[PDB]
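Undergrad: I have a structure here, written as structure tokens, and I will follow up with some questions on it.
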4 protein chains.
Amino acid sequence: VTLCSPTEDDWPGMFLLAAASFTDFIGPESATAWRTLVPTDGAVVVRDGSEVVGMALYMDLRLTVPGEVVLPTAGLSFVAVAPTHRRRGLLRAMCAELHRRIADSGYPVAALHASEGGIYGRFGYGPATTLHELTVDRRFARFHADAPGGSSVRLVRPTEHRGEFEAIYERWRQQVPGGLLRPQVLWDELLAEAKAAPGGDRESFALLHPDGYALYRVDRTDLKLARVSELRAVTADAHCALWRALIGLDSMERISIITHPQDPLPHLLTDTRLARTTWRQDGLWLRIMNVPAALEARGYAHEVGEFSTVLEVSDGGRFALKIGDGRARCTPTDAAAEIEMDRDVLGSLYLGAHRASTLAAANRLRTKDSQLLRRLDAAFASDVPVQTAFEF
Amino acid sequence: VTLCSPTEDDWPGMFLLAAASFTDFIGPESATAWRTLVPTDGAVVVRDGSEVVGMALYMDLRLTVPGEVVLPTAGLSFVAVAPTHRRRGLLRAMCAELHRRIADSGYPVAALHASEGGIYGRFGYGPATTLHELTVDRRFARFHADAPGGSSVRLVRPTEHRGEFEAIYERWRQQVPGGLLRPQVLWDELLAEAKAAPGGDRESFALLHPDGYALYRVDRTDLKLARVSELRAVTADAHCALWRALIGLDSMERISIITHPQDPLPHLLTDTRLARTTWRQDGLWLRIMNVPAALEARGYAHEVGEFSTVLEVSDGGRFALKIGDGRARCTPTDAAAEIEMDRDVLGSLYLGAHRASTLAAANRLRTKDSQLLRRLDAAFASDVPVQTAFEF
Amino acid sequence: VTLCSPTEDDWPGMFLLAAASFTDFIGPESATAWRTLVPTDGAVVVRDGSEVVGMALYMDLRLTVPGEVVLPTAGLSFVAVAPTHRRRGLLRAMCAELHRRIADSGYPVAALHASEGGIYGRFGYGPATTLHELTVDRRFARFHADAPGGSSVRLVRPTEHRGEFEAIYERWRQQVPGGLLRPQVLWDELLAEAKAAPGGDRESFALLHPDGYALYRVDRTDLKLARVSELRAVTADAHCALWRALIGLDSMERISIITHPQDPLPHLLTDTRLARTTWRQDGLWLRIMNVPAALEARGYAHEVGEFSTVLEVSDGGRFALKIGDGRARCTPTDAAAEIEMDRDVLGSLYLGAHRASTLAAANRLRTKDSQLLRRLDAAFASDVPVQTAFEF
Amino acid sequence: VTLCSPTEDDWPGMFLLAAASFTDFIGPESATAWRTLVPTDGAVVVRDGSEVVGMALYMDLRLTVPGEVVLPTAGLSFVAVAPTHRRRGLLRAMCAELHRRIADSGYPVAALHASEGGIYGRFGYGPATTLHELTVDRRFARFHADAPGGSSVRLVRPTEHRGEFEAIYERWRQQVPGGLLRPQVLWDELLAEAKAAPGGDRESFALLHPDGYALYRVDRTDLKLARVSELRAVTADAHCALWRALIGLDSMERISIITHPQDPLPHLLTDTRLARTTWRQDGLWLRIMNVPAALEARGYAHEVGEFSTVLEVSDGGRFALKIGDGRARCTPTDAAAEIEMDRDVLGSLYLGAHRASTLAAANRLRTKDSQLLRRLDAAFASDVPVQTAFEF
Ligand SMILES: O[C@H](c1cc(C(F)(F)F)nc2c(C(F)(F)F)cccc12)[C@@H]1CCCCN1
Ligand SMILES: O[C@H](c1cc(C(F)(F)F)nc2c(C(F)(F)F)cccc12)[C@@H]1CCCCN1
Ligand SMILES: O[C@H](c1cc(C(F)(F)F)nc2c(C(F)(F)F)cccc12)[C@@H]1CCCCN1
Ligand SMILES: O[C@H](c1cc(C(F)(F)F)nc2c(C(F)(F)F)cccc12)[C@@H]1CCCCN1
């Protein structure tokens, strides 16, 4: 039971474990695409001796955090342990080795999407974005008198406007916390999935505005449901225009989208209740690799006045943290801690999705100063609400 | 088609329209209870000539708003138009007359629970609290190592500990935005509903801590589901202790509760995803009757520095609004408006449930200054998350 | 295994078999009511020796047939064979004896409601009315510009307007084919079922017009469904007014009614499709006891010119049938048959629910003359569409 | 926003809007087929400037009406407005232009199948046929002793007997109201849909009689349900023989068919209730383009004696209407109207699906003479029950 970087001879064993572990799994054509994102020592395998019984890798990503700051981010993916080798510590050993390599390589953060919610907390990952599904009964939906755009939107084939989607998405990712650079190879895959599959998904159409797009398709089994796979809007006007067009899908009963908790959609309608929350789940998980580099890198709210505290991360260091004029300075200290929390809690607070006070109520964040808690809450808040870019 | 205060002879016609309009409706024994809360000129009826075809009333309530400030609040309830008299403007005429009486009586706010989401916006009511149902698959739930109370909780009969529930609830309502004084007569009704009904609900039990209680019952049809009707916890320790006891209902598969978006429950567990959001809806709706009295009455966040603006409410006045040291001064002005919004939008922002930026994205709040928007957001935020007291 | 009229000592054994055979079965309080309708020799029981293993009876009823003619009608009911005595010919023997008594007593027709569709055909009964359930999605329902009554309807308690329902129902039954006289004791039972039952049905309300009424209640399990138990309208204006009021049940999603195929409801709306047919079944079954007395008694369409034919009923006689000026003369003959059909087919054609041509296509009605078939079709048609009065 | 006949360059924009608007939509291979049926100026498009945002066309069809008379019929199809251009009057403008062209071209009637029931009434279209789904629990089905054919039916592959289906269908359409000529290109499409699709429908089989055929297939998800796509029988013997064979599908639990209200199937069985009505909906919609040409063209019932009246169609002319010996003469007059109705009501009465009395009860047809109403009812009735040919 040895742990190594894979050789070319290991990859067929990895694709076998992939097919058996992941239901989304196409086959080794999307492998050319995603492999480019994996750097030279970005993968580990466990062999028994001798076949592949475990694998994990990271991709080179670019993540937007509050203040429109873009961090090099190690994106863990393709994580699998053979069903024959459970409870042997393989996941723990693979995560320890990748974290060592990520830290040494100079990444301030790592990120992942979690197949289950109980695994990655113990490895320092905290849920950092929230997926919010809205289902609109569009037969009753009337726009409020105040709603913009009372058309600049066109109904188009996705494949014929790749360049415009690419340009709108690039503008969106730079300005929104949670934003990820989407490389050419993931656009190739997005348009692949957008064409009809025999006994699979129906054709996708696009609604295209100068400052936004929506990709949608009719559900396989339900022909009265349109699923919005993705809506990226750089302006409020674009967002409202796109929703006017989606509510115009007159043959549909329901429009569903996976969005964020602060989606203004409900406020565009005379009946806010028509935008029903049908599902909520953790999106992106963050592990802060380097506490001072992460805390210094992001912007903080300008509204809160300068304050100083001492933050301890459990087995992650203790730091003099000074926050003012929307900037943090974060320096080593042995002075007494005023705030203690595990590494995962800091990742949950990093993009502004979770309030420090809510975590403090659960005892995940500990302080004897309620004023410092209100100050953390306000400082770590995000002006621009955090969204989920794409699963990886 | 005349609109008057009811006489004693009108009340049987009102109870008939009630039975036909409301499915929750017991009969005129809960009528003795709720009638005490209705002040002398707190009810209107519409007669055709000549039976009752429309009715509406308000109750005298006490609502906690941010800063632990308690406002006299007019609670609209028992609103009904006969199915024979729809589209005759009866609701509009009844609301106009009650609002006139409420304003003249000196109430700064009115409140209601909405049977549908598309009605009350046009009468100046904005949804001000959010109901969030969590369903816990308690068979998988393990408490986090950080969770307090790793018992001070007793399993009791509700009827034998009325006094302790009353005392814990009183402490909770005073310290939480959304809190309502619960009068003796609504405690009488709560314990009535807590006893088993033949072909109705199962018996309710209570979990009692010095600083919290939960009322729960097994579902009628589903014997593996326990429904928490109400959990009031004054301390984090009480909340965690009560949830340790609810997760100990070993014969149940699922625990469901209607709570608020900031309920720390998910953070108490090793798998946050086990606390699934199964339902979200508007709770309390607010109509600000007097803008300056409401805006001056509540506390604002101390973290945001002193600022000055001009707020216009559409057909509600224009005001010089100065906010600093957590207090607002709100005075008449004819100076140019920097912020415009309808009366309903102000009610939605009053308890801190909705961000000004989210409403601005929908064009419900209008400003040409993004800095003023961040300042409104931070100032109107609530340190203590807003909760829903009880339906009326 | 003897077949007799019951004695007083037989009735407890009959109520036992009733409880075990019928799920609708209240107990012997509705027995006082229905027993009055049973004439002196109107019941048979089968004893084994020695308990009751079979029973059947008829009631004295008054049935409206085309031409507003009212026939004495023997209504079979309370028919049951013990589960211990199936396949012993008990039903056949009980039906043969009751038919002998009914024929000898001078009834021209017998009638029943069938628990299953495959039993009573072989005893000469044909389905004669059609139950048609409409479910209206009332949230989309808009009345057509042409619809009358663009209120004369009141929302009332059934128990307080018994006399007005009685008077409207009496007018309806006399003018509609399928109409039955409803005696005092069946009004007693109707109002019993109209009050709320603990763990049973919700309270019933009434919509009362000078020329019509609807009884409705909210469904037990579904609180968004109102079930119309009964709507009797003497004029088109009443029918439309009552439906305007039912569509005003704003808290309901759906209104369901068991009506007839020619209910004009769909034509009152801008979208006829909103009145969905959710269920269709046979209502009243007729056995013609005396062919000449039945055929002479009813009115025929005045539009068809005088014609003469020879009708044979299989083991029921052969008759010279002359139809003109809406009257039939029906006299014995040994001349060659031009039309043959079983007794059940004549019952199906008697109230105009089933066309002769449709039965001829199935070979239930046989003729070598297609002109005679068109003539039968037109003559047996009913100006006033046939409806179902009440189950017995 | 201009409205024109499409050019070749418009057709790709039309196929895009088609794919997005219609879920049945194969792609531009069925386009070669259906395009032949579209005459030279039979299509309109709306451009924004500049892409296609709206389209509509008609096909040249041949519709059988009562009296076995075949009318040139303009069949509206491929009607779509882009979801970006709702509420701009595009449908109204496209329908006005096509109606102008259809009227000028000399079509007495237009027809369509409606995606929703609330659209086409306001454009003069009335539902003229009724779709009736029967589901037979074939495990209980026994044929009545009177049922013909107590085999002349063969189980065959559709593709190998195209010529025999074509010949049987041609005989059926000529003799049945609702019948449409089915051109070569729609037979090409029918056999395309009859072969198994990977992840789509199962193979179709045929039951072939000299005077009838049934096409059926096992349902995708339900393997105990056989769906009859089409059953055309020229004789009663063929219809019964085909149903004997379908009831012989011993591996099936249920047989479902979309048929008409007068399908004799239920009468072929000992238990009529086994043929359950699971669904009812409008089939073909008719707009009478020229009232006198339509009313003169069809046959009327010979049973009703000669009568004369004055019919007004709202904005459609007033006419002296004389009906006798199954023929109508329909001439201009300014004499007082005895009957008024909108154009849509006449289309609903044209094929005999809807009675004048039922429409009169809804006030869609207005007269002060009840005798004239009985006369209209009998005269417009159809000897041969109206059926639905095929969707377009
Ligand atoms: O589809 C993504 C993916 C696929 C494949 C493929 F199966 F095509 F070879 N290879 C991936 C790789 C690769 F193995 F390095 F190529 C890295 C990251 C994601 C990959 C994964 C699959 C499961 C978990 C989330 N996305
Ligand atoms: O149960 C509450 C209530 C009941 C009754 C009763 F039906 F017992 F006479 N009366 C109420 C009254 C009363 F009519 F003034 F007594 C006011 C407010 C709420 C009442 C309402 C009923 C429906 C809407 C929300 N709570
Ligand atoms: O409720 C009707 C009914 C009830 C009862 C009762 F159970 F109350 F004694 N007795 C009935 C009688 C009676 F037995 F003669 F009293 C006749 C007809 C219907 C009766 C029946 C019961 C099942 C079949 C249709 N209606
Ligand atoms: O399938 C029928 C149809 C298809 C197509 C196709 F998409 F193949 F090019 N073209 C049609 C045309 C055509 F566009 F003129 F070719 C006319 C009428 C029906 C057509 C339509 C499609 C939706 C509404 C009812 N039948």
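Using the numbering of Swiss-Prot, the residues shown for chain D are 3-51, 56-156, 161-402, in order.
Technique stated in the header: X-ray crystallography, 2.3 Å.
Just so it is clear, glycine is given a Cβ too, placed from its N, Cα and C backbone atoms.
For D:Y126, the entry in Swiss-Prot reads active site, proton donor, with the evidence type a curator's inference. What Swiss-Prot lists as active site, proton acceptor is D:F402, and the listing cites a curator's inference. Residues or ranges marked as acetyl-CoA binding site by Swiss-Prot on the basis of experimental evidence: D:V85, D:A86, D:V87, D:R93, D:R94, D:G95, D:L96, D:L97, D:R98, D:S121, D:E122. Annotation of the mutagenesis experiment D:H119 to A in Swiss-Prot: Decreases catalytic activity on AG substrates, leads to a change in the number of acetylated sites. For the mutagenesis result D:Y126 to A, the note given in Swiss-Prot is Abolishes catalytic activity on AG substrates. Abolishes catalytic activity on HupB. According to Swiss-Prot, the mutagenesis experiment D:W197 to A carries the following note: Abolishes catalytic activity on AG substrates. One mutagenesis experiment named in Swiss-Prot is D:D292 to A, and its note says Nearly abolishes catalytic activity on AG substrates. The note that Swiss-Prot attaches to the published mutagenesis D:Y310 to A is: Nearly abolishes catalytic activity on AG substrates.
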Undergrad: Would you identify the secondary structure of D:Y126 (mutagenesis position) according to DSSP, in three states?
TA: helix
Undergrad: Measuring Cα to Cα, how far is D:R94 (acetyl-CoA binding site) from D:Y310 (mutagenesis position) in Å?
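TA: That separation, Cα to Cα, works out to 42 Å.
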Undergrad: Taking each of the recorded positions D:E122, D:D292 in turn and counting other Cβ atoms within 10 Å of its Cβ, which one has the fewest?
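TA: Sparsest of the recorded positions D:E122, D:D292 by Cβ contacts within 10 Å: D:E122.
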Undergrad: With every protein chain in view, what's the tally of Cβ atoms within 10 Å of the Cβ of D:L96 (acetyl-CoA binding site), excluding that atom itself?
TA: 21
Undergrad: Within 10 Å of the Cβ of D:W197 (mutagenesis position), how many other Cβ atoms can you find? Include all protein chains, please.
TA: 16
Undergrad: Of these recorded positions, D:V87, D:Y126, D:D292, which are close to chain C by the rule of a Cβ under 8 Å away?
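TA: Answer, by Cβ distance to chain C: D:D292.
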Undergrad: For D:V87 (acetyl-CoA binding site), just count the other CB atoms lying within 10 A of its CB, please.
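TA: Looking across every protein chain shown, the total is 22.
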Undergrad: List the Cα distance (Å, whole number) between D:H119 (mutagenesis position) and the residue listed as 'active site, proton acceptor'.
TA: 7
Undergrad: Can you tell which of the recorded positions D:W197, D:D292, D:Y310, D:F402 lies nearest to D:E122 (acetyl-CoA binding site) in space, using Cα positions?
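TA: Closest by Cα distance to D:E122 (acetyl-CoA binding site) among the recorded positions D:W197, D:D292, D:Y310, D:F402: D:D292.
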Undergrad: State the Cα to Cα distance, in Å, between D:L96 (acetyl-CoA binding site) and D:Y126 (mutagenesis position), rounded to an integer.
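TA: Computed Cα spacing between D:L96 (acetyl-CoA binding site) and D:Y126 (mutagenesis position) is 14 Å.
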Undergrad: DSSP on D:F402 (active site, proton acceptor), three-state: which is it?
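TA: Reduced to three states, the DSSP call for D:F402 (active site, proton acceptor) is coil.
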Undergrad: Looking at the recorded positions D:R94, D:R98, D:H119, which one has the fewest other Cβ atoms within 10 Å of its own Cβ?
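TA: Selected from the recorded positions D:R94, D:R98, D:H119 on minimum Cβ neighbours within 10 Å: D:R98.
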Undergrad: Could you check which of the recorded positions (D:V85, D:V87, D:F402) sits closest to D:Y126 (mutagenesis position), going Cα to Cα?
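TA: If we rank D:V85, D:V87, D:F402 by Cα distance to D:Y126 (mutagenesis position), first place goes to D:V85.
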Undergrad: Cβ neighbours within 10 Å, counted over all protein chains: which one of the recorded positions D:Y126, D:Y310, D:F402 has the most?
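TA: Ranked by Cβ atoms within 10 Å, first place goes to D:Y126.
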Undergrad: Out of D:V87, D:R98, D:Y310, D:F402, the recorded positions in the record, which is closest to D:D292 (mutagenesis position) when you go by Cα distance?
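TA: Going through D:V87, D:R98, D:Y310, D:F402 one by one, the closest to D:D292 (mutagenesis position) is D:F402.
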Undergrad: According to DSSP, which of helix, strand or coil covers D:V85 (acetyl-CoA binding site)?
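TA: D:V85 (acetyl-CoA binding site) sits in a strand per DSSP.
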Undergrad: Out of D:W197, D:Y310, D:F402, the recorded positions in the record, which is closest to D:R98 (acetyl-CoA binding site) when you go by Cα distance?
TA: D:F402
Undergrad: Quick one: of the recorded positions D:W197, D:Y310, D:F402, which has its CA closest to the CA of D:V87 (acetyl-CoA binding site)?
TA: D:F402
Undergrad: What is the nearest of the recorded positions D:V85, D:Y310, D:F402 to D:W197 (mutagenesis position), using the Cα of each?
TA: D:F402
Undergrad: Tell me the Cβ contacts of D:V85 (acetyl-CoA binding site) under 8 Å, same chain only and six or more apart in sequence, or just say none.
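TA: Spatial neighbours, sequence-distant, of D:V85 (acetyl-CoA binding site): D:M61, D:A62, D:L97, D:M100, D:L118.
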